[PDB]
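Let me begin by presenting the structure, written as structure tokens, before commenting on it.
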Amino acid sequence: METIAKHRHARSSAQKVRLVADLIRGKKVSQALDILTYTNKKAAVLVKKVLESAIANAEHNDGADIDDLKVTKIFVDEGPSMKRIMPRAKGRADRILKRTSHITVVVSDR
Amino acid sequence: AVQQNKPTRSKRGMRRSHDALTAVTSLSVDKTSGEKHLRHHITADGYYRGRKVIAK
RNA sequence: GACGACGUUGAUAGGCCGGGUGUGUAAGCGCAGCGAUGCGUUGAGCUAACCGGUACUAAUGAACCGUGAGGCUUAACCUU
RNA sequence: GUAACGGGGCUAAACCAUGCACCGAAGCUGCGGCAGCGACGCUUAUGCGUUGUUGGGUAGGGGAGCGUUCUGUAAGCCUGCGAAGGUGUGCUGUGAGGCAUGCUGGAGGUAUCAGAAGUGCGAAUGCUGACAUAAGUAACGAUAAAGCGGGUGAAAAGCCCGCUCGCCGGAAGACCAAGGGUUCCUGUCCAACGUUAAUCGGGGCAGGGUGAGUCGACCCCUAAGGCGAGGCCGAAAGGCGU
RNA sequence: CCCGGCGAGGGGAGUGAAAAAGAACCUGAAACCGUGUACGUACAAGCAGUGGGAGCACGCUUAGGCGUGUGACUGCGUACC
RNA sequence: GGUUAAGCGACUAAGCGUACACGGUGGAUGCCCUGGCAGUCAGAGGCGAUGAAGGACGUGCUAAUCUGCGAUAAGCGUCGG
């Protein structure tokens, strides 16, 4: 059986986060945690917290066992953008986009 | 200076084929403390090769 | 990126020891002079990337990837 | 860059004369289907039995239809035993289209025959909103410069404390007018704002702070100039001036 | 009640006909961006389709040799206003 | 069955394409009206030195804005419902 954890409206573009997510797809939870610990990326911290939350939900709500868990599904989706104005030379103006994303993690005994 | 035609999404994916990043092959184990650490680096507790280096 | 050398059964890099090279008689003390200065100790002191040596410091035991005799048909051969 | 047979190659696979075969088009013939215009059968509120012939097409002329919103027929008919809309599948007509049904949706829809139009979009460097590309590329605003220890904290190259180093010093120091209008002090918070992080801030929220007979304004006096009782002048408005 | 910085954001429980009606809230189309499965693709040259067509996967079938997805190889072919 | 030689030969996907399934972003479509548009039949066609039109500042158990009101300040007296 599956358990889900999510983090919506994260301040990071989906392209940057997807790089970290590909590392742990299909791996065991114990091995996945070690990989994220020694990755020097900002997105690694964000993904680590989501993974830990999913594991915690398993025992309290589903009564699973740590040793039998592994990462079955993981994906990132684009979120709403924020509009800002950046002045340029000669009186011209430019539009700036600040992108967000949604992070989903699924852990199962399969 | 600028493009004449819009590149396709297929061409975009081809360029990013070298963007994947690699993970650490393995981690070392201290002979005394017992916890994992990066090779040739001190442990979080403050050990290195079972010597207990300064851990202020 | 790549390519070459080495990792304790070790001269790979730094330090250290000796030499070379460059600059040109350090500091301290003594003597002469009213003094600025001069002379002796003294070709002295200092000296990067160079040459010949030396395990004092750093190069850790492990772990990871890669397997387990390698298709079918025909001819000559093992058994010219 | 062979470059004066399209190529390979050819002594016939070249040229001249004669003869017989075959290849070759949406042309002609064969088989099935649709439509226009003619004469005949006096058929017929007209379809055919037949019977000839025709059917590339811009500018442009003539004929016949599909679908959308609204009014009557309708106090009718369908519908919570599931309406409109959205998304699939099957069938059907020469075409614009039509019919049935699974899932989603949760309250309206409308036959037939007539009537009226804000009645059909790919283009006009068309108008408004949303989202791509270049690309995780350029850049992060004076080349006066930073190093270490301790503290707080989930997290410290940037905040607080301490010791060194560097820069300005007729200013990059100090006090005001003009202008702005709470940016001033203390506690607390980190979403957004700060071209990075942030425990920090001229950022968010709450409370506190400006004490005059002598400083300034008001007040008395006038310069340039403005307004101006009567007055002079001008179609009206109005102009000049004691 | 649980993970997290007495955060942001989530997983249960509960309310309701419905929470894929949770306040970024009725219905929720298109451009655009992702995860999973089947087939094709690293000696082959051009408006990317069309006619022919092997192999593979899957659903059927009184094997009825049919339907659906993919498309090695080959003839022809230089968008629209 | 063994050795040698010749001929032929599937299994790879760093990435990409088509189809289907499930999502994100975005706010079209359908349904809805305490808002608008055009008229018909009747009212009233002026307000002001007894200080107008339009404004400033105040007014609550009240920190802000809107409505009402004016130091008698979301109100006072009297006659009716």
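Heads up, the Cβ atoms here are built off N, Cα and C, so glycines get one too.
Under its natural variant entries, Swiss-Prot includes A:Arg8 to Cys with the note: In strain: SK1048; decreases translational rate, tRNA binding and subunit association at 44 degrees Celsius; does not alter 23S rRNA or uL4 interactions; not erythromycin resistant. Take the CB of A:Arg8 (variant position) and look out to 10 A: across all protein chains shown you find 11 other CB atoms.
Annotated L-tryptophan binding site per Swiss-Prot: A:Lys90, in sequence order, evidence recorded as experimental evidence. In the three-state DSSP reading, A:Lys90 (L-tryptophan binding site) counts as helix.
Where Swiss-Prot documents A:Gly91 to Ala, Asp or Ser as a mutagenesis experiment, the accompanying text is: Abolishes translation elongation arrest of SecM.
A:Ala93 to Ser, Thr or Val appears in Swiss-Prot as a mutagenesis experiment; the accompanying note says: Abolishes translation elongation arrest of SecM. Of all Cβ atoms in the shown protein chains, 8 besides its own fall within 10 Å of the Cβ of A:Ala93 (mutagenesis position).
In this view, A:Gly91 (mutagenesis position) is surrounded by 6 other Cβ atoms within 10 Å of its Cβ, with every protein chain counted.
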